[PDB]
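Worksheet: the structure to be examined is printed underneath.
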Amino acid sequence: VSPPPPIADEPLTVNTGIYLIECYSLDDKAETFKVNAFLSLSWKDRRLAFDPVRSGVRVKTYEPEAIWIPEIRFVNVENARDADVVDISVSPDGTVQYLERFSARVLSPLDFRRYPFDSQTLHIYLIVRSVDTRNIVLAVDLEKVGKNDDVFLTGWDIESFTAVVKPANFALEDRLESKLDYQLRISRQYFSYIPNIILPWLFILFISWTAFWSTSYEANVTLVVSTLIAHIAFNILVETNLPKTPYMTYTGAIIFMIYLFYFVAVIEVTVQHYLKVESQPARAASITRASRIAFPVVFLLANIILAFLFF
Amino acid sequence: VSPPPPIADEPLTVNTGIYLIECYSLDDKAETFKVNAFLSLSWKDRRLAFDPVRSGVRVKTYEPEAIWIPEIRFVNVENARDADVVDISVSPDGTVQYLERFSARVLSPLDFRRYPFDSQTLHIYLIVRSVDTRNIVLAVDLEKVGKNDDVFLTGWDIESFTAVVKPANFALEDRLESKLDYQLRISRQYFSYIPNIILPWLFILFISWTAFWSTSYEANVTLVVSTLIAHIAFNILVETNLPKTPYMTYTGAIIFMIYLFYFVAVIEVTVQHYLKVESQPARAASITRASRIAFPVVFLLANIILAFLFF
Amino acid sequence: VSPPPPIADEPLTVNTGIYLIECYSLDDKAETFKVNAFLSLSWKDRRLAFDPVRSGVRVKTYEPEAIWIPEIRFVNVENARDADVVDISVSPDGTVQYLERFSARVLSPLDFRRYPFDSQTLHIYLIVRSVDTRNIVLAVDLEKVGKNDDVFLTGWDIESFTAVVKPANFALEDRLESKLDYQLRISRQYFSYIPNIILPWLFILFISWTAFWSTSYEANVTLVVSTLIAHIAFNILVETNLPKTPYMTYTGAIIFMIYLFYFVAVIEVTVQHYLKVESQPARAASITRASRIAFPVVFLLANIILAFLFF
Amino acid sequence: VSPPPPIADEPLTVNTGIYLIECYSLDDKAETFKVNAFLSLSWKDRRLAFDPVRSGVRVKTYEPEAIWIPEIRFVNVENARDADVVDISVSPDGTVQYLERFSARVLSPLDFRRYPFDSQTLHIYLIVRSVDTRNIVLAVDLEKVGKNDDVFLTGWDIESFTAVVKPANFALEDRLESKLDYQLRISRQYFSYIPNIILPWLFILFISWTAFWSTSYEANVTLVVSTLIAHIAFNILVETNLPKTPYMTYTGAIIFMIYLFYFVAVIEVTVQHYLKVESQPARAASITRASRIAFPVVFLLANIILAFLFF
Amino acid sequence: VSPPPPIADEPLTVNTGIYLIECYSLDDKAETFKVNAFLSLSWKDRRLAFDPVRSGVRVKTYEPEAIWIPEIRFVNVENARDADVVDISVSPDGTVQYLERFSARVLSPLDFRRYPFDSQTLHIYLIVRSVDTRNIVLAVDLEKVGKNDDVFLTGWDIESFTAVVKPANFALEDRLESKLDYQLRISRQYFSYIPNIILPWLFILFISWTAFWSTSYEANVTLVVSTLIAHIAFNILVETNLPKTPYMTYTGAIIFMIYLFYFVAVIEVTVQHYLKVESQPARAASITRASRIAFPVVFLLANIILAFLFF
Ligand SMILES: CCCCCCCC(=O)OC[C@H](COP(=O)(O)OCC[N+](C)(C)C)OC(=O)CCCCCCC
Ligand SMILES: CCCCCCCC(=O)OC[C@H](COP(=O)(O)OCC[N+](C)(C)C)OC(=O)CCCCCCC
Ligand SMILES: CCCCCCCC(=O)OC[C@H](COP(=O)(O)OCC[N+](C)(C)C)OC(=O)CCCCCCC
Ligand SMILES: CCCCCCCC(=O)OC[C@H](COP(=O)(O)OCC[N+](C)(C)C)OC(=O)CCCCCCC
Ligand SMILES: CCCCCCCC(=O)OC[C@H](COP(=O)(O)OCC[N+](C)(C)C)OC(=O)CCCCCCC
Ligand SMILES: CCCCCCCCCCCC
Ligand SMILES: CCCCCCCCCCCC
Ligand SMILES: CCCCCCCCCCCC
Ligand SMILES: CCCCCCCCCCCC
Ligand SMILES: CCCCCCCCCCCC
Ligand SMILES: CCCCCCCCCCCC
Ligand SMILES: CCCCCCCCCCCC
Ligand SMILES: CCCCCCCCCCCC
Ligand SMILES: CCCCCCCCCCCC
Ligand SMILES: CCCCCCCCCCCC
Ligand SMILES: CCCCCCCCCCCC
Ligand SMILES: [Cl-]
Ligand SMILES: [Cl-]
Ligand SMILES: [Cl-]
Ligand SMILES: [Cl-]
Ligand SMILES: [Cl-]
Ligand SMILES: [Cl-]
Ligand SMILES: [Cl-]
Ligand code: NA
Ligand code: NA
Ligand code: NA
Ligand code: NA
Ligand code: NA
Ligand code: NA
């Protein structure tokens, strides 16, 4: 078994297609996702051509070892895919129709800049290395590219599964390589984040701001310092589901900003008490009254600036 | 080895059966469950027929490679099942009786809307792709569908294991596909949730309401703020065992509602103190006395509304 | 290769034996344990009989594929065992002596009712399905059932490894099945639980009871509320190592009872303060003095009732 | 392929040798370690002897299937080792020189009594079961026992890798078994424990003792109760990296002792307050002044007693 | 199949090359990284020489089993690599051009002394053991050493992937071994650490220093003790992502130093209160005023000393 020889000196076109059966385990920290799909391959092998009238059979079924099959691999995989050959069909002209069902863990990077209001473009890169006798080029058979309706990815909305029809043909270690880009467009379901993380986080922050309606330093210390512990808990809970990014994220910016607001609240609480002890509560009262308006206003304006910069 | 030819142009019926031996590892967050079961297959292959008289044997045993066996796969699996062929028996008329024992991780989504008082319908989808020569259709042999009495799923009550007898026959990549729906009905054992989560959660909430029988702002701050830390702990403990849902859950609604009640309690504690400092405790006392009745009543009524909406 | 034919119409007896080499990874939450052992099988195959005088050999060694070997499987396993055939020996009468070394993850449920003073009976179920030509029945060769001296299961004391000699012979999917019960008796090492969990838990509970020797509401609130946070930490630490049970456990009952005692302590602390503020400390003093005796007495009596109900 | 027959009656000596290439993943909780090493085997097979003159080759290379190779297994492994045969060489006299490269997870118990100032003796048990025709005995070829210089075990110092030259020959299921003990001596690197765990733990304990220089019950309660929460955190952090032992550990005793010191400190704080409320601060002052000396002295003496009992 | 014989007593040179396709999962605690790459091998085997005129092909393709292939292994791997042979090409002279695509978990130690501002030199060691008949030596084909542009390692910047061209030829167990060092230079992306860990950690430390502007012992105790709980949380969060090192790390030194600063702050808070109770606030005021300047100055100077010692 060797590659089919060229009629003239044209490269061998292998038509490809991926049909998603299952999409699961999207690990944000690891930037990986598991996929279970059909991989369809089609090429012309004139050595396998037959007469349909004399053979009496329209199609001829073959075992993988019986014929030449192109070595198609995935670029962005952890380990080589687990494949099960479903069917091999040969038409009278020698056109081969290969079909396998595979499962693979795909390495595809994510952009956390807009998290949890982010959309991602997941990639599946198909590749073929050219042999010495002839060069192999990949193609997209749009009729064999898709996903089943039941394909669900927990916490995500699946937009589209398409392929960039033009392959990236490049030289690697003195041989030609034909690469195809299969793109899975997904957008994060941000609903849950509001009553589970966003609203409870704002509530604990508003609790610290009740210290602006109190002169009791011991109670104010308790209010601001204790809610800071809850803020630290929410910060840790959020950052454990996210990887360390070399760029600032929308959530990252907000979290950092809340740390500043807590620090400024501690300063206010310290200043108010110092002036009270220094027998000048009229100065303390004016600062505290200003803080009641300043803190929510500056917080609301800063969040508008952040939302604008990130979206 | 190729599929058995048709007598007349009828499709090939493959009778199926699944008998559950072991049911384990129901991962709520991952929405997966592990299953160890018997898979029985039966089809007529006239090429394998024999005369029981001249053969001297009523049945003929074959090795998988010796005969044609239909390529049956599972739709909603992570990876292809781990199968061990138990027995292959051929009757004189050519009826084949296949039996294998498999283990597989099944991807089946869960509805957490009523958690932890929820019931689930787990699915196992059997499938067969039609070949060139003839079309393969699946069937349910009710006599070979079941589960053993010992089959236990930790934290769940197993109701029934049945199959939808009518297959979903559809075209996929220019070939016919026959799909069967095996349904495992289960209901969650909610007992443990009451003394472990529900009752302790209500106790910490009632402790915060003792601030309505105190005028001591420092003590009230301590009571409401510290019990909030415990509520955050319980919130985190519960949400780690649940996936992020694009819908509101019964538990989710309650958790969120408790965050509102804590926020309103902080407001009351802030108001009571402000009026006390403003030398008007008669106003503070009337608000605090009203809160003693209002807080449990509104909490009890809101929970009735939530139980009604979710159930 | 087919099963040995019967002399007269008796079933085929396969003598079994399991000898434990390694016992490890007892997962309480998962209710599973890993086992590495020898599996010995013995049956009579008269087709393999030979004369020892003319053959000059007392024993004949065979490869697995050369002869018929019964398909023995485990019922309560996650996946099919990882076996390595050690030896196959045939005696002159045709008695086959099979030996393999296997490793398997066993699914065996645990009774947490008396945890951590619980004992468990772990099970390993051996099974054989009867073939069409003849029926296969399992037996226990007591001389080939055991465990090595070094077999250690971390945090457990291994009592005995025995087998119920009488097999459970039953019909399943119109064929006979012979099941054997191998029982591994173990008891939990409860030593560590006393200085690590029990005594520190009682200490934090006793710290809350020091509030019955104080009139300072702010200090009492701090004492009872802060130790409740520690009580929650211990509750979470314990329940993470245990699965969700549909029955009440000994530890579960105690944990729940401590939550009641904390709630009653908050009520006492609230009542004592209210009466003091209401300018009647004589009533508060009598309640507080009674609580000093009542709380440890009721706690000690309730624990006696719980220990009696559970043991 | 069968074992080499004896010249006289003597057993077959298989010379063994393990050369460690990689040592990693020492799991304390699981009491396991991963090893990647060379396994060398040598035995005389006279059936393979050749004349170096007639053959023209001083050595003969064989494939595993071509010749008889003894079935050598590891006793204390989770699953059977993953082996790759490197070389098989036969000398003219028939001496076979086998070499394989393996990887295996080894089950070896640890003694936590002196943790984190503990040393361990890890074990690798080589074994061979005697066949029907002749008995196989293991031996140690000291020239082929070693480890490479780069072999590093994270958080441990590797002392020596030696083997007990005399095998443990015993009967198991009526056949002889020859066992060899390969010992890997390691000692824990306790450096990190001092500035990371020990010193910070003493600091939080000393902070609780500052309550002996204060008469403020509310501040004292805060000091002793809050540092207890930190002590609980450190207790949990330490015990999660350790398995549940049926014996007391050095660390375990200290941890338990600190819980006693916290309880006694709460008693002192309770007593001091009661006497001051009872209008007798002279009694309270004498107890508090004594506690300032008593607490560090009794703590220092008790630790000397513990270090003496454990080392 | 045996090694190619020498023309003139020279060793067999195997030209090697590694081309990285995917780099992922750099586990700091485990000191391992996963790699998916191309492994190219080239050696002369004159026994495979052919005349393209007689064979009708300029290059011959072979299956791995058909010809002799050198046994190349990796030194610092957990388990043997998962390899898929891509192509084997033989030119008329008998020069073999082998290509495989492998995936492997590599054991490479890291130096955490400068963490999180550290750079690492990851290693991949290629090795070949010499056979009886002739000695095998490794070489680096620089044209076949590289990495693709998309190769991304989460949280790291990939500097270079080069190989030490001169192999380390040494004797091991009576046979020659040729080792090659493939070096992957990486540097940690320290950006995220500043707003996520560094700045929030400094904020909680500055909050404790507000106790130097207060005379309220109860408030000061709350400020210093509560922020210590947050400092413990940050310490635990950081040390869980790092292994236990026998050397002091830059982060380790800082963490330890913060524990000292908290202890000294508790001493100051204790001293200030004692003098105030001893009716000498003039002494307490002078210490507290000095602490306001001393604490940030000594902290800033000590950090300069630490940064200097570590960088
Ligand atoms: C403390 C901060 C609170 C969070 C505030 C909400 C943040 C926000 O502005 O989210 C916007 C987001 C919609 O994202 P998209 O519209 O999908 O982003 C693409 C936008 N373009 C192409 C124009 C650049 O999602 C929404 O539509 C917002 C709905 C959630 C409202 C939450 C209220 C608390
Ligand atoms: C943490 C805050 C919890 C406070 C509320 C406590 C009561 C509680 O939650 O549980 C009620 C729940 C039963 O309600 P559901 O059966 O789940 O209602 C279904 C709605 N339909 C069927 C009409 C579509 O479950 C039960 O089994 C009720 C018994 C609970 C007993 C404990 C005291 C609540
Ligand atoms: C706050 C609660 C503290 C716990 C109190 C101890 C609980 C207790 O009584 O445990 C009993 C247990 C022995 O169990 P077993 O004897 O193994 O159970 C079999 C019992 N029968 C007779 C029915 C067949 O174990 C013992 O022997 C008890 C040893 C532990 C003592 C701990 C003291 C703090
Ligand atoms: C609160 C408890 C504080 C900890 C006190 C230190 C514990 C201690 O004494 O450790 C001793 C240990 C050395 O152990 P080894 O010498 O390795 O054990 C063998 C001992 N023989 C053979 C003689 C019986 O290690 C040492 O050499 C001591 C180094 C640690 C110093 C810690 C200072 C805080
Ligand atoms: C409480 C402690 C605060 C942390 C202080 C910052 C630590 C620091 O100085 O980090 C230096 C680091 C750059 O290191 P490198 O230049 O990459 O290391 C090589 C240096 N030589 C070869 C000269 C020895 O990284 C930087 O360039 C520093 C950027 C981070 C600034 C953080 C401000 C909060
Ligand atoms: C408390 C924060 C409320 C702010 C809500 C902003 C929602 C923006 C939606 C923009 C859709 C394009
Ligand atoms: C005061 C800081 C407490 C931080 C607690 C974080 C809890 C994280 C749990 C994450 C489980 C997935
Ligand atoms: C306010 C601090 C809340 C911390 C809660 C931590 C809960 C972690 C649960 C982990 C279970 C796996
Ligand atoms: C159909 C069964 C409904 C049972 C409802 C029980 C509700 C109990 C609420 C108690 C709240 C503390
Ligand atoms: C502090 C609680 C002490 C209770 C000890 C009970 C021990 C029961 C032993 C029963 C053995 C049969
Ligand atoms: C008073 C604050 C208590 C915070 C305890 C947090 C515990 C976090 C556990 C996280 C386990 C991963
Ligand atoms: C209210 C604070 C509760 C803290 C819970 C700590 C749980 C730690 C679990 C650690 C599991 C390894
Ligand atoms: C703060 C505790 C310091 C105790 C140090 C003990 C060091 C013992 C060294 C023993 C070497 C054999
Ligand atoms: C009361 C505070 C308990 C804190 C327990 C913290 C547990 C941390 C475990 C982290 C494992 C990675
Ligand atoms: C608050 C700490 C600020 C210190 C920043 C130091 C940055 C040093 C940069 C050195 C680059 C070589
Ligand atoms: C009282 C201090 C509690 C500190 C707990 C820190 C928990 C960190 C958990 C991080 C899990 C990735
Ligand atoms: Cl692949
Ligand atoms: Cl499948
Ligand atoms: Cl099995
Ligand atoms: Cl082994
Ligand atoms: Cl013996
Ligand atoms: Cl023997
Ligand atoms: Cl390798
Ligand atoms: Na092929
Ligand atoms: Na077949
Ligand atoms: Na067989
Ligand atoms: Na307080
Ligand atoms: Na062999
Ligand atoms: Na080869």
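Here chain C follows Swiss-Prot, giving residues 47-357 in order.
The deposited model was determined using X-ray crystallography, 2.8 Å.
Just so it is clear, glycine is given a Cβ too, placed from its N, Cα and C backbone atoms.
Here Swiss-Prot describes C:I244 to Y as a published mutagenesis experiment; the accompanying note says: Marked gain of function, with a ten-fold shift of the proton dose-response curve towards lower concentrations. Annotation for C:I244 (mutagenesis position): no same-chain Cβ neighbours under 8 Å separated by at least 6 residues are found. Taken residue by residue with DSSP, C:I244 (mutagenesis position) is part of a helix.
One mutagenesis experiment catalogued in Swiss-Prot, C:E264 to A, is accompanied by this note: Decreases cation selectivity. Decreases the binding affinity of TEA and TBA. Nearly abolishes block by Cd(2+). DSSP assigns C:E264 (mutagenesis position) to a helical segment in the three-state reduction.
Annotation of the published mutagenesis C:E264 to Q or D in Swiss-Prot: Decreases binding affinity of TBA; the original residue is retained in the structure shown. For C:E264 (mutagenesis position), other Cβ atoms within 10 Å of its Cβ number 22.
All protein chains included, C:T268 (mutagenesis position) registers 23 other Cβ atoms within 10 Å of its own Cβ. For the published mutagenesis C:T268 to A, Swiss-Prot gives the following note: Increases the binding affinity of TBA. Weakens block by Cd(2+).
A mutagenesis experiment is reported in Swiss-Prot for this position, C:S272 to A, and the note states: Increases the binding affinity of TBA. Under the DSSP three-state reduction, C:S272 (mutagenesis position) is assigned to helix.
Record note (Swiss-Prot) on the mutagenesis of C:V284 to M: Displays an increased sensitivity to propofol but not to desflurane. The Cβ neighbour count for C:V284 (mutagenesis position), using a 10 Å radius over every protein chain in view, is 19.
Same-chain residues at least 6 positions away in sequence with a Cβ under 8 Å from that of C:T297 (mutagenesis position) are, in sequence order, C:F158, C:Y161, C:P162, C:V284, C:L288. In the three-state DSSP assignment, the secondary structure recorded for C:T297 (mutagenesis position) is helix. What Swiss-Prot notes for the published mutagenesis of C:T297 to A is this: Marked gain of function, with a ten-fold shift of the proton dose-response curve towards lower concentrations. Also shows slower apparent rate constants for activation and deactivation. Displays an increased sensitivity to propofol but a decreased sensitivity to desflurane.
Checking the mutagenesis positions C:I244, C:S272, C:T297 against chain D with a Cβ-Cβ cut-off of under 8 Å leaves C:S272.
In sequence order, the mutagenesis positions from C:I244, C:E264, C:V284, C:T297 that place a Cβ under 8 angstroms from a chain B Cβ are C:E264. In the vicinity of ligand 3, defined as a Cβ distance under 6 Å, the following of the mutagenesis positions C:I244, C:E264, C:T268, C:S272, C:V284 are placed: C:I244. Cβ neighbour count for C:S272 (mutagenesis position): 22 (other Cβ atoms within 10 Å of its Cβ, all protein chains included). You'll find the Cα of C:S272 (mutagenesis position) roughly 12 Å from the Cα of C:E264 (mutagenesis position).
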